[PDB]
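The structure appears below as structure tokens.
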Protein chains: 2
Amino acid sequence: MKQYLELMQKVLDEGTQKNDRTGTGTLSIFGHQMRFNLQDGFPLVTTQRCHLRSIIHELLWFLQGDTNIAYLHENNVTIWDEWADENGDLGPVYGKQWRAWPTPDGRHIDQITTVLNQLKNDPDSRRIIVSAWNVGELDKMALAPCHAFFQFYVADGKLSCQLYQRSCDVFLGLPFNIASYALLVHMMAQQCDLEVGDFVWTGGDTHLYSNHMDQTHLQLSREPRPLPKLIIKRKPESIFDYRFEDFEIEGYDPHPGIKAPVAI
Amino acid sequence: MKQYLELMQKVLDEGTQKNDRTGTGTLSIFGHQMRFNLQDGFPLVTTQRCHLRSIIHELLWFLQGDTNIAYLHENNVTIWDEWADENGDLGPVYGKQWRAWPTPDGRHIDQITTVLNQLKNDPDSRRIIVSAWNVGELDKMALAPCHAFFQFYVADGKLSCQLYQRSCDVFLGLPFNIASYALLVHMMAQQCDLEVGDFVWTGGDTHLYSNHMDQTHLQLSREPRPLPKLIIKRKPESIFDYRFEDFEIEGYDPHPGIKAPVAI
Ligand SMILES: *[C@H]1[C@@H]([N+](=O)[O-])C(=O)NC(=O)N1[C@H]1C[C@H](O)[C@@H](COP(=O)(O)O)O1
Ligand SMILES: O=c1[nH]c(=O)n([C@H]2C[C@H](O)[C@@H](COP(=O)(O)O)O2)cc1[N+](=O)[O-]
């Protein structure tokens with residue numbers, strides 16, 4: 001998208017050479033923000049073809065509070081295969097913290113539910129937050145949350161959301177994350193009878209892996225196409241009752257996809 | 001400061017009228033980011049006189065893991081009086097989460113120390129994070145963290161930091177928060193033998209209280225002055241051994257202060 005490609009170009013021009021956890025090496029910048037008015041269309045890249053099936057199921061997976069890949073397998077999504085153990089468990093990652101943040105006094109807090117309640121009863125609240133960064137359980141996670149913290153905001157009947165992503169693989173992960181949260185905002189907005197507002201993306205360590213250079217330059221030479229449209233065929237009783245069939249994307253005509261190795 | 005004043009003006013131009021928790025009413029925007037190259041000087045507002053004594057003592061207080069105002073009273077700082085109970089307790093706020101985030105299995109994590117360890121042994125890590133947003137204890141806090149999440153970054157021997165502030169009182173709180181974190185970066189950098197890099201500030205609900213409008217336009221009509229300089233007179237054994245006396249600010253010639261009512 002225009003914002004996406006400019007960020008990608010920015011990492012190449014200003015990025016600094018860093019040695020990472022994987023030993024692959026990256027080019028990175030620290031601190032960046034981009035806004036997406038969801039009224040203009042669904043922020044799904046067009047300079048690269050994205051598998052919408054994987055994005056929708058992972059989000060529905062998160063909302064269930066599931067941390068076992070069994071569910072993703074039944075739907076043919078193998079994006080979390082590398083980090084899962086023999087049983088398909090990942091530890092108390094994303095979903096677990098969203099749906100059941102464990103407190104020291106034995107209780108469990110459902111952040112998504114409180115957020116829905118805040119949106120409906122106290123939309124002006126400045127504390128409408130969901131955090132996946134549970135310091136007490138990071139050690140038990142197969143991987144620390146990349147998209148770790150997000151906040152909702154309501155103004156003029158429009159629902160906005162800002163995401164703080166501490167670590168970001170610009171080529172492989174970013175376009176997946178943007179679509180994922182944009183989708184959530186739509187689901188939230190529908191359940192709370194609000195209009196969609198802006199999706200603000202804020203990143204920490206924003207990088208481009210050294211073995212993605214060629215693919216990046218390839219994508220950078222492509223002209224972005226008009227943004228698609230997200231259609232939701234029905235309104236479920238709750239935000240936990242959505243299904244894959246409920247979502248329809250229209251006007252999505254992307255350039256052919258680009259293959260690239262994943263850094264584990 | 002140029003960045004500060006432009007932000008202020010932006011809230012006036014693009015802000016939307018919102019009703020808040022205090023019933024005061026605010027003008028607010030959602031999502032904003034500004035950078036401060038700490039090499040250019042210490043980011044302490046000049047178009048308004050700021051009380052450096054309060055900023056430093058609160059920070060030292062945070063670093064001790066203290067949540068009782070007794071310490072602040074002993075040094076004549078009354079910035080937290082309105083929220084403290086009869087005993088001067090505020091609940092597990094900032095300092096408690098920083099020095100002793102309680103895990104569900106009876107342990108306690110010192111986030112400041114682990115960060116120091118990461119900067120010395122693994123500066124290229126993308127998980128150098130401190131979070132005050134402990135979902136499980138928000139209900140026990142006198143007030144939910146405004147400056148809730150921050151991340152460090154190292155590149156070219158320079159230490160940078162990005163802060164995510166979910167709620168921001170632009171007139172009363174922002175200049176205080178900028179100076180506080182900028183001071184932390186210098187302390188961190190000095191302990192780890194690194195140079196100071198950038199301080200990136202990112203905000204969620206960034207606002208201006210309706211009863212702060214006149215004061216705002218008054219300040220906005222002022223010409224910012226050259227940034228002051230921070231001088232640290234010594235290098236303590238640990239980041240927990242600093243004292244008010246170790247800090248010296250030079251070349252600070254601000255405009256006269258502007259009084260304004262605090263929204264509780
Ligand atoms: C809160 C604050 N704090 O110490 O508590 C700080 O450091 N900076 C702020 O600007 N800040 C403000 C934001 C908001 O106007 C209120 C807190 O209220 P809620 O956002 O309603 O929780 O204080
Ligand atoms: O959704 C995501 N977004 C994303 O870009 N990341 C990337 C960032 C980075 O390249 C890597 C995780 O590594 P580290 O930052 O070393 O923990 O994976 C990883 C996730 N993720 O695992 O869910």
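Backbone N, Cα and C atoms are what each Cβ position is placed from, and that goes for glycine too.
For A:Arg127 (dUMP binding site), applying a Cβ distance below 8 Å and a minimum sequence separation of six or more within one chain yields A:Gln118. Under the DSSP three-state reduction, A:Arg127 (dUMP binding site) is assigned to coil, being neither helix nor strand. Residues or ranges marked as dUMP binding site in Swiss-Prot: A:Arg21, A:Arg126, A:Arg127, A:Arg166, A:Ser167, A:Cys168, A:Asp169, A:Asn177, A:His207, A:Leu208, A:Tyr209.
Per Swiss-Prot, mutagenesis A:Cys50 to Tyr is noted as: Shows 0.2% of wild-type catalytic activity, but substrate affinity is not affected. Sequence-distant neighbours of A:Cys50 (mutagenesis position) (same chain, six or more apart, CB under 8 Å from its CB) are A:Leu44, A:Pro175, A:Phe176, A:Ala179, A:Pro254, A:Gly257, listed in sequence order. Under the DSSP three-state reduction, A:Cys50 (mutagenesis position) is assigned to coil, being neither helix nor strand.
Counting every protein chain shown, the Cβ of A:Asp169 (dUMP binding site) has 21 other Cβ atoms within 10 Å. Swiss-Prot lists A:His51, A:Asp169, A:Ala263 with the feature (6R)-5,10-methylene-5,6,7,8-tetrahydrofolate binding site.
Under its mutagenesis entries, Swiss-Prot includes A:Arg126 to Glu with the note: Shows 2000-fold decrease in catalytic activity and 600-fold decrease in affinity for dUMP. When other Cβ atoms within 10 Å of the Cβ of A:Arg126 (mutagenesis position) are tallied across all protein chains shown, the result is 23.
Spatially close to A:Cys146 (active site, nucleophile) yet at least six residues away along the chain are A:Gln165, A:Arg166, A:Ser167, A:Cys168, A:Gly173, A:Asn177, judged by Cβ distances under 8 angstroms. What Swiss-Prot lists as active site, nucleophile is A:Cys146, and the listing cites experimental evidence.
In Swiss-Prot, a published mutagenesis experiment is listed as A:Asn177 to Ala, annotated Shows 200-fold decrease in catalytic activity, 20-fold decrease in affinity for dUMP, and 10-fold decrease in affinity for mTHF. In this structure, A:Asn177 (mutagenesis position) is part of a helix by DSSP.
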Between A:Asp169 (dUMP binding site) and A:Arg126 (mutagenesis position), what is the CA-CA distance rounded to a whole number of Å?
-> 29
Under a three-state DSSP reduction, the secondary structure at A:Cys146 (active site, nucleophile) is coil
So which of these recorded positions, A:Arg21, A:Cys50, A:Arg126, A:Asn177, get their C-beta under 8 angstroms from chain B?
-> A:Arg21, A:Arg126
Rounded to an integer, what is the Cα-Cα distance in Å between A:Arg126 (mutagenesis position) and A:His51 ((6R)-5,10-methylene-5,6,7,8-tetrahydrofolate binding site)?
-> 34
Cβ neighbours of A:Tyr209 (dUMP binding site) where a neighbour is any other Cβ within 10 Å | 23
Listed recorded positions adjacent to ligand 1, that is, members of A:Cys50, A:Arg126, A:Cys146, A:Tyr209, A:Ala263 whose C-beta is under 6 A away = A:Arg126
Look up A:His207 (dUMP binding site) in the DSSP assignment and reduce it to helix, strand or coil.
-> strand
